[PDB]
Amino acid sequence: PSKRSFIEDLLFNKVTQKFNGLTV
Amino acid sequence: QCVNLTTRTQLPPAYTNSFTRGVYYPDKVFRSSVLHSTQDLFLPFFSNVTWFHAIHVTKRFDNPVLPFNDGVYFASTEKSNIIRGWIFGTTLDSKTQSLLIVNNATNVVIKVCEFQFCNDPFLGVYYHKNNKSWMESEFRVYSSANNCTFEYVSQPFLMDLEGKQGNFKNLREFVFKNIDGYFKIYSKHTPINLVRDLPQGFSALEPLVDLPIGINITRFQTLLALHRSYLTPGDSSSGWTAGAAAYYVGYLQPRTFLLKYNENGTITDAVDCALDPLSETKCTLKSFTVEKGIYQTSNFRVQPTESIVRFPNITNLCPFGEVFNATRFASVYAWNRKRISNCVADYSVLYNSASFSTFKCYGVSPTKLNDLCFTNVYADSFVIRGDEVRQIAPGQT
Amino acid sequence: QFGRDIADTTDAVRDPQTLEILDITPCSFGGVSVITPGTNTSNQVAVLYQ
Amino acid sequence: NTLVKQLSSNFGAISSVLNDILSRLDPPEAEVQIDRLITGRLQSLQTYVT
Amino acid sequence: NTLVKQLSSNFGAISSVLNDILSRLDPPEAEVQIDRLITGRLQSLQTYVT
Amino acid sequence: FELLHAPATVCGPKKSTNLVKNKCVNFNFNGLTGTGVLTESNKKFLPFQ
Ligand SMILES: *[C@@H]1O[C@H](CO)[C@@H](O)[C@H](O)[C@H]1NC(C)=O
Ligand SMILES: *[C@@H]1O[C@H](CO)[C@@H](O)[C@H](O)[C@H]1NC(C)=O
Ligand SMILES: *[C@@H]1O[C@H](CO)[C@@H](O)[C@H](O)[C@H]1NC(C)=O
């Protein structure tokens, strides 16, 4: 479904307030 | 004199658009070649503004009393000078003092008095056709005043009451604000030649005078000249005709403006910091031009629409007389302790009855004590001398 | 009687009449932005709520 | 996380939550108390940006 | 431009200018006026220099 | 009372001096005070300013 490559899709998964005015 | 007017015709109101008008120098400082902002009461641009007029066509003078809002804008396109003054006050009946403004062939006058104004006041301005001269023949404006506390007078310098109708050729603009017990007047004249509407383009008013008055004002009226001649048979309340005059009033409200000062310190342009998201962006950058781009402005919030209160179903009332007017007290070395629980308090019934010499409070404000809910409520009590009450404060020694 | 969230804030409350627990969520808050073509071209603008 | 926890610090004001002060005290006493929280909060905000 | 315009903020003193204090107030009274302005102005240089 | 917001005729007993020009001087006018050089103005005012 994503065109992300086999090694990239392996790579992603190795990695891991709004009421206070904090936003992203 | 006083009377009630008769033989009028009255009609539904008319309305027009508040093109950019209501700007003045906010204070007697000087600045130039600069953009500066101020937070002040103003007329928002494009405000819906009521149109009033009086025409023969009928006799469409009805000139009703209008509510004095916390500020008024007034202007008239002018011909034959039919405006002669204004009236401002609340009760208008000598039960309160009120302000009068007059411009007549005897004197130009400002007075604050216990005026008993008339119920439908006017000047009975009449024509000596045999000598082609116009004058007020009836002062049908107030009967009396019980006292006057301010009076000021200026000359009848140019009290010309004669002219001929047509397109308006003049424009007198006024703003009236009463704040901190002072009436501040700002004005402008402008020559015009316009078909009976608000002008286009821009100009800004200047402060004229600043007069102290103690009164509060809630209603206002315009003081006008009527017309009477051989063409107007009747009594002094029916034997009159309508002219062709018109005037407009706009009501001020809180605003923020950005103001452009030329090298000569004249307000050549202004921007309403609330009219529009583009206008608010202009205000955000403090510039009249903005380049292609994306910008951010004031946040979006949703107001609390209702209020609710949920105290428990208490019914009992606390002990009070059994504490503050008891038979006996402890020696202070062995001071007494008492519990208060499961009950409602009220301090106000204490303040209104008990002649306490002192009622100090710490960490709370006593006025708010009825607004709260509490735990572990204890009372201490003892007797000491009058000198010794000094010691009963936090950090005493 | 109360709850608190990990942001140190009172998230929930017991009603004194019904002893029913109620959850609070603040009034809606929005981020606002404005898009412009440049003033020396046109004055129609689009507004974006973030 | 540190910045949100800093809301609970009282900086020597009577209470952490302003609504407690701004309810239980009248303006001329609140206005010498709330004055401290603002200075404490600003300095925590200033440090974050730096 | 910002660092200059900070000269006009009152920081809670009665007025924005030393002359408008020293002409108005006795020296024992003035110090709890002037010590406000020193605090409020000094922080703006420290912020700008950083 | 109000204070330097606008001119009013309730002023203290001091006497005015002559108006010295082009010198570094202390100056004060109706309370407003400063130090500097004073020179002929090239700036117009509206009569109320
Ligand atoms: C003026 O004011 C006093 C206020 O006591 C009032 O008694 C009096 O009727 C007023 N008018 C006259 C006639 O002086
Ligand atoms: C400013 O005043 C000067 C001198 O009267 C005049 O030449 C100039 O056109 C004025 N500028 C404006 C826009 O008022
Ligand atoms: C004592 O104080 C209470 C509360 O104010 C009051 O209701 C009561 O009448 C007082 N009794 C006397 C003896 O004054």
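Note that chain E carries Swiss-Prot numbering, so the residues on display, from first to last, are 960-1009.
Structure method, as recorded: electron microscopy, 3.9 Å.
Note that Cβ sites are derived from N, Cα and C of the backbone, with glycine treated the same way.
Here the residue is the original one, while Swiss-Prot reports the natural variant E:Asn969 to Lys with the comment In strain: Omicron/BA.1, Omicron/BA.2, Omicron/BA.2.12.1, Omicron/BA.2.75, Omicron/BA.4, Omicron/BA.5, Omicron/BQ.1.1, Omicron/XBB.1.5, Omicron/EG.5.1. Quoted from Swiss-Prot for the published natural variant E:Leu981 to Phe: In strain: Omicron/BA.1. Swiss-Prot lists E:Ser982 to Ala among its natural variants, and the accompanying note reads: In strain: Alpha/B.1.1.7.
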Around the Cβ of E:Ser982 (variant position), the count of other Cβ atoms that are within 10 Å: 14
E:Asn969 (variant position) and E:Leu981 (variant position), Cα-Cα, nearest whole angstrom: 15
Cβ-Cβ neighbours of E:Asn969 (variant position) (radius 10 Å): 12
Whole-number Å value for how far E:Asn969 (variant position) lies from E:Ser982 (variant position) (Cα to Cα): 17
E:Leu981 (variant position): tally of other CB atoms within 10 A of its CB: 14
